[PDB]
Amino acid sequence: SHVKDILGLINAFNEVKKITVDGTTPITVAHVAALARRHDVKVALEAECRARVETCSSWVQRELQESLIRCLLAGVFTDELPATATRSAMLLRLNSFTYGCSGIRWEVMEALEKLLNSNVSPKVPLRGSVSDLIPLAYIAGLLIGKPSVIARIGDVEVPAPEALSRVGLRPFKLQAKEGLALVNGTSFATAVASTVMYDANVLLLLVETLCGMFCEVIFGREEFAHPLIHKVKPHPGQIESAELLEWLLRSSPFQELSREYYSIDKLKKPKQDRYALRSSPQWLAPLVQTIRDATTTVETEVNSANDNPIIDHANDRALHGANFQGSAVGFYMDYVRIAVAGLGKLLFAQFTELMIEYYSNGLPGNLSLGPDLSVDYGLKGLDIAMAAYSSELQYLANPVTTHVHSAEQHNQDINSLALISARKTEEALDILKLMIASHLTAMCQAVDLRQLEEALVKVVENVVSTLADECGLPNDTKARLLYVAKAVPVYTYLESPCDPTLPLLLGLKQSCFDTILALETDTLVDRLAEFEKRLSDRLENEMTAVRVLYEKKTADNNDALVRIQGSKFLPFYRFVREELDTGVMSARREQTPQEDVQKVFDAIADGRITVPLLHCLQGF
Amino acid sequence: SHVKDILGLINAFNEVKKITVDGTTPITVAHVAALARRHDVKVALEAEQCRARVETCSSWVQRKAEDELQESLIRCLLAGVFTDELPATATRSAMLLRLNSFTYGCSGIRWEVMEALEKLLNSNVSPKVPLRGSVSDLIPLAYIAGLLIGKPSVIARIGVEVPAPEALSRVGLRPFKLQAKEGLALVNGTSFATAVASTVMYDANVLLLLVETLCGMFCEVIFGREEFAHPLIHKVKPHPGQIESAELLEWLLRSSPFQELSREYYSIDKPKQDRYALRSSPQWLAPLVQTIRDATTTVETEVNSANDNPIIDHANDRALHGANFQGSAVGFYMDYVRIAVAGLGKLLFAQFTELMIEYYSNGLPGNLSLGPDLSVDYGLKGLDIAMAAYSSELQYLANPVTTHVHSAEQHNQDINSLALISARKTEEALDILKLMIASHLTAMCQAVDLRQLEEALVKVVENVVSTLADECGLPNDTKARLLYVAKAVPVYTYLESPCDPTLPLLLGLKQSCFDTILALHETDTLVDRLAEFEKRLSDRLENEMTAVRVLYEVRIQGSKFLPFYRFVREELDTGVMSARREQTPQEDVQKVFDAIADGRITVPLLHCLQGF
Amino acid sequence: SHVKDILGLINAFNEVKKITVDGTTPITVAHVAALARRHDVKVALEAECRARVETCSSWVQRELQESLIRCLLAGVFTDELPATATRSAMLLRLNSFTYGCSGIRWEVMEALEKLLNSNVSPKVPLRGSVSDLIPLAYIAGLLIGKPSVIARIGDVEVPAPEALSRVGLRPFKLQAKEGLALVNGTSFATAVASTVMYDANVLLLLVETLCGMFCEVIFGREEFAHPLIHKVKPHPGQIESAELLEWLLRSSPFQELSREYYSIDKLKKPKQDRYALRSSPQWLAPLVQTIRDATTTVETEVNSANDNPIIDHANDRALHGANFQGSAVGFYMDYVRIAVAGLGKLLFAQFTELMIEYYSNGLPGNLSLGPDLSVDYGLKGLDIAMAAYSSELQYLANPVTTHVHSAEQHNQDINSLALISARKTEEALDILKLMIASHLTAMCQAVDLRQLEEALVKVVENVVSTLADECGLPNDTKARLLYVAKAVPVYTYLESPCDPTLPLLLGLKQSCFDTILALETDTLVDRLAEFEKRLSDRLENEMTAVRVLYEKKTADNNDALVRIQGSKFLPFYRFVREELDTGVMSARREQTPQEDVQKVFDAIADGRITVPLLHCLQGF
């Protein structure tokens, strides 16, 4: 299962300490992401590929180089490629050299290892590559000590020769082929593509998992994930996503509550869920497969000699080809961007269902707690932003590779545009992170609303029950009124529970007429009138008390039951509420939606979200 | 190799007689394309393997029913408009795919309805279906359902067009009275998106292989360097599509007589490396090969699925509510294939462009114009213009459809695949790709003729120069100089007027005549003999060049691309394009296009690839 | 003419000191751009519209507000809308209020004037608007003193209530409608659209003008701009662009040189220019019209009551409509982005012709000076970047408005996405600036190469002429050899002028054989052999001397003629060479292409480019 593969990626990202660069051991996208984001991760170039590097180097030894670099130092600082992308590119260039096909000196390779481990990188302009001569020229420029090339060292910026000075290096004098060997690669496109693919895997898994949380809060039917449905339409991504969702929803206490819900007023409630949940495995299927396949493609590029000419020293020839052509990466970046847009549309559709009372099976509009809805518009602002996020995301998913210009005196009459496409896919993922942050925040709001819903219904039942006993109502009467208290969605009358025009009192009045018809008439009416009168003394205060207690909440014996404790999604709710310090959104909570969603976004952006994710998936 | 897989696909398309429909034997895109396109291919629905579960399922549904609704669903969905139609090929494919879905025994449909679909398929009866209305395929599948229930508004083709109940009469059927779940089962599938996607994928595989193969023919005519396909280059950047396309190209170009001429060309006096359109072809092809092969597996998975809802698990006495009608696997992969097809078109455009430009074609004339009189021969300029038009529309088509999901059907379908719309656009892209391939192949046959004429003409110039050098009593020094010029100067740069003193032959000869004067410095008689040489050259040279060209109007005989050249020239009855060939470019390219469209191109393709 | 209108925009941008905000005087995109970019520009709210504001305010006076703001403070800091865009939005919101339709208090309007003039603005998240509730909530948040809202003051960041403190204001307590009045506008989309349109006008005019410079350096035929061609196909933008180009090219000394060029070897040279020049007015036509029309549309929005409800106090009603809908701006932002892409394609095509010897009519490949081309690849890096720039630009020009989602509980089932589209058009313009910077830099390189070309041909002629006299060659002989010296493109043999295999000696040898044939034979040959021998003693040194002098260059009597001094494009060449301190690019010039293009880019980005532009167009 891809779920296991992604879990393995997250684990490698967390666990790696040294990246072995040796011409045989594959570098994965997790390794690339770790080097870029975790500064304690070091490069280990192993001399035991030095033999093949030096043979190729020697073979080639059998002004022109600096002129190539000068020509290519032609970008403009408008914006730059981040240091994370630049260090990634440095790693990938070094790796390309390990296969003994480039002819660069071992000493240059050692210098790259040193600069990487000392956190030295050139500042590189964002644009200029059709895929990565111009950006790679800035790395070549640092190595040869060009004064115009500025280098960061940690977070301190100096001219290139001073940067080499601080790590005990002196400017290289380039030998035959070395200039070309340094600039003639796919390092930048593939670097950005590597962290893109790492993020795509993590966020894909997060979205899949959160489909389960959506099911729990929306009162879905977990049947959509039944293995027979998917065995019979066996797209690998469809079988695997459904398999995860089936396990996530097995023995869920929210699914038990969902079953109870649909047994009440069965005829009046939807027989199937809407597509955003029911069709999630079918939808996820291509998206899973695209992201997994693109991960294999990008990693093949990471672990390639992307250079020209290719030296076959064993057979005494230089081979003229085009391993500098970033097309594998570029086409796959276009596909993944379309898949990310598809994940965004899934999230948007789910979020939309959640905000609308007609589609949320009992939840309040905008997930507004109220009770006073005139001064609580709940998550409306987040709902508007989700439309803005999806709209821009769908726009971004148009292809880049369809815009190939005939370039460089018509020499490059096909060119990959891989870096440009990878940059766009990264931008799409930024928006997907925003959409996931909002979706999870809304679902935690929904958890609270469902838990509160149950406690409020219990209060109404207790009030109806005890008042019926007090007023001396018949069994037939008590049975009917308690059914109304159980069946009427509490959020439809929470604003003013005793309002005779709102659904609770409307339901009670229907049942009161029905009990009169079914059955001392004059005394019955008097007792029903006293029931109604006492209901408006007691009910609202008791509903208020239970809600205030919930809002003000370590649980004790007075606190409302919290079904979340029995749910596999506990790690997510607890992470967002306890660890990030948030609470039910309402007019009484000072913090803005920005403040709450910002905390969730930050945790997704910096990888802290993987902790609750890994907790949730334990035992799968 | 994917190469062997595609060859397997072509062979299946050609050789299949009966499509077995049995619930276990996979139906491939070649099978779907063969049913659609070849009318001798019949459906064989096999009771022995699947009727038993079909029957148990439909009985289960009846049991639950016992413990007009269907017609009203069909009526509501007869909601298309004839503006344009889904073609009979797509509709018959849809009927096959719906029938196949039913074999898994999850649908609750009666076996007798399945027999009717087999009967209609084998008698060439299909409803007329509006093009548009599906978000993926209720509306278009309703027309199949409307035929089966004899809706008079549904028009049916037979082979002749009549209303549905009359169409049923002619195959000995009566209108069905739908049982519980049958109305839904008939309309609740991915059959039309997947049908169009199936022929799309068959065509994509064939056209991919054709493009890869023609990259080798391009190398031969453009004077490329075949080392770009060396296995070590691709071993060290091991994308499977890159390794496999290069493997084919190395084999195609090994022992090429054109590559021999190429090597000789770069030995006199010129680019050190080929431009990208050839040198970078394996790298370019890599993701395109991989996208088309992967999308073929996805489409075939859909063909062989129970795309329906609810899914009946009769064995455990329950109906499962899901969304197997969602065509997202197909829709997304149609978006990717369209981008890959645009990538194929861009490769062809780049190659064709190089071929038309004298600066980039290594000796060929601009527009591949034979002339000699270029003022009345613009050669293939019209085709060159069209290729830009083709690529431009193609790049536009490759924008995604799946990014345009609306919240549909009372917001119930808040995600939908749009797979049929996407398949239709990929089909349109492939139409354009066929046009581009036909033009490219036509141009390369022209280029073969021009290369073979070139070799013969250079020999005539050498023969003329040599013999006149003897006749005029020129020194050996002089003779060797003049002969080097006759070999070095690209003949197409002076063919228009060989003795024009401002064109490159005489310019080179005049240079050499001065060098010979300096080197040998009886001077007056030497000058007299050089003047007489120039005089006799303008009496004789053009005449003998004309004679050899008129005779023309060996090298390809040793090329792996012989089958293609012979197909286009001999079998399709064409010739080198010129002012003396009455047939328009349209007439020649139409023949090539027609052979691509109807699959006749696969014969020289398979010949070419024999023993690979 | 649109040329006059754009000149008027640039002049207003430069000249404005106070922006009158009074409900009658139009605010133009130049005023909006000036406020944003020039801090000495102040807002002047005139009390003599205060009467209508207060009447509307009073009419409305006949908790709910802060709850709206709280709900909308829902963006995430991922990136932000720049202070320039935020201050622009503040101006546009203030302007909307002046029409007396909003019901906001005059005091709130005074507060906005004060914050603008004191350089106070909230930090605003980039995304969230479908067009501008969420971003406008940050301005509303500053005004009401929300602690979570951070404000910049100059370049110093503090919480909102402290920001109000420093400008002598206290948090507002919002009255009826004021919350909605503040957030219910198109201010952000229209702000970004205003500076987009200002830049689009300036850069359009710059591109049109530079088509004339391209003609001069490429040896074009100015006939393409003849007024009859355009009178007969009378698209307004076509007539007006051709009219500019005709005037720019009238009495040009480069066009005189071009005429001489095509009189030599007439038969062998193209009879017409390629489309990048010849078709420029036809191409520019729609682009001109789109940018001008979109300027009118955006300015109408700037000068509108974009708010709801609209108060008709005169007739005692509040009118319910949708003036908050940014569709006019959004659709036009899509069109302008397509037009900007079209300008980019024009530049790319021109740049491509310039770099290729087969298309540049005598100029060297990559505009490489050499003479040693093995170590001078000239502008190749810039040529590659231009392909990268165009490719991304064409991708950006896909539409945003085609991605309308049904938003906000399906209430906003159509929405403009105007801010998103405007942001994309701004990004497209960033790339257009990069492409213009490169194009102008290449054309200055080309100016130098043409001036040098003329001086080198003069040297060859002088050497041939005097050596012919020295060696005692016949008139027939001297006449022929001087024709060769005049006709052979010097850049085809500059690498090694006496190389017998290169075009100069090839031409001389052809003519020597021709003179022998046309005409003491043995003495003639001896003199021709001595000519050739002396040519290889003298020629290269004299060509070198003239070139070195040019490179090392206030002109004196030894210096080569500089035709640029007589050209209307002098202001551009002089700006780039003298004012920005650059020179002919070559292996002997230390500065990288980055360094040279960076200077030009900076001048375009900050508006300094308008000075040479206005000089060039003086008298049109």
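Numbering starts at 1 and runs along the chain as displayed.
Header says: X-ray crystallography, 2.0 Å.
From the backbone N, Cα and C atoms, a Cβ is placed for every residue, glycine too.
Pulled from Swiss-Prot:
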type	residues	note
MUTAGEN	C:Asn184 to Unk (Swiss-Prot position 231)	Abolishes enzyme activity; when associated with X-355
MUTAGEN	C:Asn184 to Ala (Swiss-Prot position 231)	Abolishes the formation of the MIO cofactor and thereby abolishes enzyme activity
BINDING	C:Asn184, C:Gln272, C:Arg278, C:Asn308, C:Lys380, C:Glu408, C:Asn411	(E)-cinnamate binding site
MUTAGEN	C:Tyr275 to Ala (Swiss-Prot position 322)	Abolishes the formation of the MIO cofactor and thereby abolishes enzyme activity
MUTAGEN	C:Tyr275 to Unk (Swiss-Prot position 322)	Abolishes enzyme activity; when associated with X-371
MUTAGEN	C:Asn308 to Unk (Swiss-Prot position 355)	Abolishes enzyme activity; when associated with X-231
MUTAGEN	C:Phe324 to Unk (Swiss-Prot position 371)	Abolishes enzyme activity; when associated with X-322
Cβ-based proximity (under 8 Å) of the recorded positions C:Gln272, C:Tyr275, C:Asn308, C:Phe324, C:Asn411 to chain A, or none: none
Recorded (E)-cinnamate site residues C:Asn184, C:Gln272, C:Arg278, C:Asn308, C:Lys380, C:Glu408, C:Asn411, farthest C-alpha pair in Å: 58
Cα-nearest neighbour of C:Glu408 ((E)-cinnamate binding site) within the listed mutagenesis positions, C:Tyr275, C:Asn308, C:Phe324: C:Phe324
By Cα-Cα distance, the member of binding-site residues C:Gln272, C:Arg278, C:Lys380, C:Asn411 nearest C:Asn308 (mutagenesis position): C:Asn411
Candidates C:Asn184, C:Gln272, C:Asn308, C:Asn411: member of the recorded positions with the richest Cβ shell (10 Å): C:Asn184
Alpha-carbon spacing, C:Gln272 ((E)-cinnamate binding site) to C:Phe324 (mutagenesis position), which is rounded to whole Å: 52
Candidate nearest C:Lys380 ((E)-cinnamate binding site) in space, where candidates are the mutagenesis positions C:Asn184, C:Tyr275, C:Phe324 and distance is Cα-Cα: C:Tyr275
Three-class DSSP secondary structure - C:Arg278 ((E)-cinnamate binding site): helix
Cβ packing number for C:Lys380 ((E)-cinnamate binding site), 10 Å threshold: 23
Minimum Cα separation from C:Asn184 (mutagenesis position), reported as the residue among recorded positions C:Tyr275, C:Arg278, C:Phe324, C:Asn411 that achieves it: C:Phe324
Proximal but sequence-remote residues of the same chain as C:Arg278 ((E)-cinnamate binding site) (Cβ under 8 Å, at least 6 apart): C:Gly220, C:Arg221, C:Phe224, C:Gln272
Rounded Cα separation (Å) that holds between C:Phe324 (mutagenesis position) and C:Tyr275 (mutagenesis position): 44
Fewest Cβ neighbours within 10 Å, where candidates are the mutagenesis positions C:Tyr275, C:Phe324: C:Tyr275
Inter-residue C-alpha distance, C:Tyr275 (mutagenesis position) and C:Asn411 ((E)-cinnamate binding site) (nearest angstrom): 50
For C:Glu408 ((E)-cinnamate binding site), the number of other Cβ atoms found within 10 Å of its own Cβ: 21
Three-state secondary structure, C:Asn308 (mutagenesis position) (per DSSP): coil
